[PDB]
Amino acid sequence: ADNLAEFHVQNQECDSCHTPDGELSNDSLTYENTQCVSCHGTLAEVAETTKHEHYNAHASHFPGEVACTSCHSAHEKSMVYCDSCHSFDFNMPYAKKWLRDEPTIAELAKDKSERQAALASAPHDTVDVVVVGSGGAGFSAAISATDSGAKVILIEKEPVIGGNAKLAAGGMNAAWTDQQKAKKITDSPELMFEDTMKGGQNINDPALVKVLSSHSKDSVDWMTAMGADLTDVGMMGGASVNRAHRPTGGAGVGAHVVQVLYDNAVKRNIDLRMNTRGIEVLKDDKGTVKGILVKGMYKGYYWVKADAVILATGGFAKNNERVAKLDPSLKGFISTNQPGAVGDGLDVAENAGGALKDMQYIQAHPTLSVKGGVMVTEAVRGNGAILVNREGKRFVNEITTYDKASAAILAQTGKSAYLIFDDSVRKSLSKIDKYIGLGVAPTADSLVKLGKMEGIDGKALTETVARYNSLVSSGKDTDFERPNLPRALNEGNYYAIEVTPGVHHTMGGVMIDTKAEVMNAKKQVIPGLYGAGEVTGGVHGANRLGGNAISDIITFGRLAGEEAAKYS
Ligand SMILES: Cc1cc2nc3c(=O)[nH]c(=O)nc-3n(C[C@H](O)[C@@H](O)[C@@H](O)COP(=O)(O)OP(=O)(O)OC[C@H]3O[C@@H](n4cnc5c(N)ncnc54)[C@H](O)[C@@H]3O)c2cc1C
Ligand code: HEM
Ligand code: HEM
Ligand code: HEM
Ligand code: HEM
Ligand SMILES: O=C(O)/C=C/C(=O)O
Ligand code: NA
């Protein structure tokens, strides 16, 4: 067979997969995926038949209920979504190589000729608020709005939910929480505010950072009441005390939070539409929002009439062409992001009259695995790992800022360095087991042997670890001044992870005020238009701190949803 439908129709009728009239049920292909499940079982049941020792196409870290048509199309060959970050050995039937080629918003001007017909028709739906983007900010705002009494529609252009939020690991920053108090930490919303401004080089909009620190415990309490586990509190760079919240034992904060928000949206019956891209905010004759034109992958262009639109589309760190224009030093780098984090949400905000700010500030994460091509959390350093170069020595404060850590790593022999840790660090952060499972953390029972495997000077590494361990025991790093030294590297075996920088987060974006209202260049509010999460600029200034983006999306998403509901 040349394609999946053709293979099944050898022994089955069209209506084994299609509705009685033959029309696609909707852009999520809800009915059609229920039929695949009907015969093959759920994703978990299919996963029992495709087991590999350390990976499985049908059992991954993605949260929510991943549709089969996310990877299996029927009438044409299709792509494995995992290939957008990994290169596992797969043999999916009727596959084609991963290639993302999505027209820009500007390029969709070519469809003028179908857009006008859509716009001339009656609205397909009439609701109170449309939320664009199913990352942390967008689910947070959809739930908030709905909880406040508004009818919402939540769209996602991708076939799967979660954006980049689902990939987060290190934590959700908050201060003065009950979770901190249980671990015996002393903190406050004023120290979180202070750490943040200093980390953002004082470019941050102070009124936005105040909302960030003052709503942070609240956001943590909100998530926990919805079912989240945020009781592990670790340390991340540039924080004066531990404040990075995550699930028990140090699992990834990201996939967990997005799974909780999806489960909660599903319980409120929120209208969630996959493969549906927001294209153009529609305004009436006095410039206030009246709706949005969307492009459904399977059903074409239609418009939704609504009083408010909340853009929660994330950043543009996957778009290296746009990144390179703004920061030529990052051209050619690999990204840590999902394939659709390209900035089209910014283009929608601009066409509507919204202004942008801080666009030149782009953050590179210092430690991508050279071997796996994926981020390795800064929490591995926060829980005690050191960085060593090929000569077997320390060369930087490992919990310094992302900008300084990336430059120091790049300055080393080979433009990369190695994370080095033991079983005491490994056991303190369960996320480390995921790196071991990926195959990217070689191990040996002595540093001499470990350096010999990885090409690190073995006897100098042995001396380096002995010297760091005596600094830990003393309480002060006089070589690099790392201010937190939580454990000696001396229990069980040793591990090394080869690491190097990659493009990660865009701190600039659309201009919002403290109610998350989008403004134009004259600082005038555009009525009915909201912005929340990494699509906005002004929260993180010139350098975001680890853990502060998950705090930002929950807080600002929640608030945009409440204000849109009230505006109405
Ligand atoms: C690998 C990784 C790990 C991270 N770890 C952490 C952490 O531990 N702590 C932390 O503080 N930060 C962390 N960050 C940053 C953090 O995850 C975020 O900045 C991201 O979660 C922001 O969430 P968001 O909701 O604003 O956007 P996203 O979660 O990216 O979601 C936005 C969504 O909008 C959808 N969309 C975009 N444009 C449109 C359009 N036109 N039409 C329809 N849908 C649209 C996108 O496809 C996407 O799904 C991490 C980021 C990455 C990549
Ligand atoms: C779009 C929906 C579906 C998806 C994604 C899907 C997935 C697949 C795939 C990947 C294969 C292997 C093809 C090959 O080996 O070349 C397959 C085969 C098969 N499918 Fe489907 N399927 C779908 C719908 C259905 C439905 C509705 C039925 C039953 C009426 C069905 C029953 C089968 C059977 C019987 C086989 C052959 C092997 C077996 O005995 O399980 N599938 N399917
Ligand atoms: C001869 C039998 C079939 C006919 C005439 C038929 C008809 C169609 C048509 C006309 C479309 C596009 C409609 C639109 O764009 O609005 C479509 C798409 C689709 N069909 Fe079929 N279909 C058949 C068999 C199947 C089978 C066997 C499956 C699953 C195994 C299936 C699953 C789908 C899905 C999932 C889509 C969405 C697009 C895609 O994945 O290709 N159909 N079908
Ligand atoms: C419940 C939903 C799904 C169904 C029913 C389905 C169906 C199937 C079937 C019947 C096979 C053939 C393997 C076998 O059992 O011999 C298969 C293989 C495969 N599917 Fe799916 N699939 C689903 C979802 C997905 C998703 C969401 C992805 C990607 C994220 C995906 C990617 C693959 C890959 C890569 C293979 C080949 C596996 C390997 O070489 O290990 N599938 N699928
Ligand atoms: C259904 C699709 C995917 C599958 C089956 C898959 C599979 C895996 C596997 C086997 C690992 C090793 C640890 C573990 O067992 O969980 C892993 C880790 C990882 N993957 Fe994926 N992957 C998928 C898609 C993606 C995509 C598209 C991205 C980036 C957007 C990504 C980012 C990562 C990261 C950052 C890690 C490191 C450990 C962590 O943060 O948990 N994965 N993945
Ligand atoms: O887990 C990490 O390394 C990333 C955290 C962040 O970007 O806030
Ligand atoms: Na931003």
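We read in the header that X-ray crystallography, 2.0 Å was used to get this structure.
Cβ coordinates are placed from backbone N, Cα and C, and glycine is handled just like the others.
Taken from Swiss-Prot, the feature heme c 2 binding site applies to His8, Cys36, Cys39, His40, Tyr94. Residues or ranges marked as heme c 1 binding site by Swiss-Prot on the basis of experimental evidence: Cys14, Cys17, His18, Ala74, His75. Taken from Swiss-Prot, the feature heme c 3 binding site covers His52, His58, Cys68, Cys71, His72, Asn91. As annotated by Swiss-Prot, FAD binding site applies to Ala137, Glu156, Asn164, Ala165, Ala169, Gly170, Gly171, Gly278, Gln338, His505, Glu534, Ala549, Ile550. In Swiss-Prot, a published mutagenesis experiment is listed as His61 to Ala, annotated Reduces catalytic activity 10-fold. Reduces affinity for fumarate. Where Swiss-Prot documents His61 to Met as a mutagenesis experiment, the accompanying text is: Reduces catalytic activity 5-fold. Reduces affinity for fumarate. Swiss-Prot documents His365 to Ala as a published mutagenesis change and attaches the note Reduces catalytic activity by over 75%. Quoting Swiss-Prot on the mutagenesis of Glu378 to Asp: Strongly reduced affinity for substrate. Reduces activity 10000-fold. According to Swiss-Prot, the experimentally introduced change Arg381 to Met is described as follows: Strongly reduced catalytic activity. No effect on substrate affinity. What Swiss-Prot says about the mutagenesis result for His504 to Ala is this: Reduces catalytic activity by over 64%.
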Long-range Cβ environment of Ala169 (FAD binding site), under 8 Å and at least 6 residues apart: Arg246, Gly252, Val253, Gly254, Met375, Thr377, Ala379, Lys431
Chain-internal residues near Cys68 (heme c 3 binding site), provided their CB is under 8 angstroms and they sit 6+ positions away: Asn33, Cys36, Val37, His40, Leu43
Intrachain C-beta neighbours of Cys14 (heme c 1 binding site), sequence separation six or more, cut-off 8 angstroms: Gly22
Annotated recorded positions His8, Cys14, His61, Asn91, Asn164, filtered by Cβ under 6 Å to ligand 4: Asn91
Output field, heme c 1 shell: CB within 8 Å of site CB centroid, site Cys14, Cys17, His18, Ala74, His75 dropped: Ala5, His8, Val9, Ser16, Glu32
Cα-Cα distance linking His72 (heme c 3 binding site) and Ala137 (FAD binding site), given in Å to the nearest integer: 29
Sequence-ordered binding-site residues from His8, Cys14, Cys71, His75 with Cβ under 6 Å of an atom of ligand 3: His8, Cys14, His75
Densest Cβ neighbourhood among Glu378, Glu534 (recorded positions), 10 Å radius: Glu534
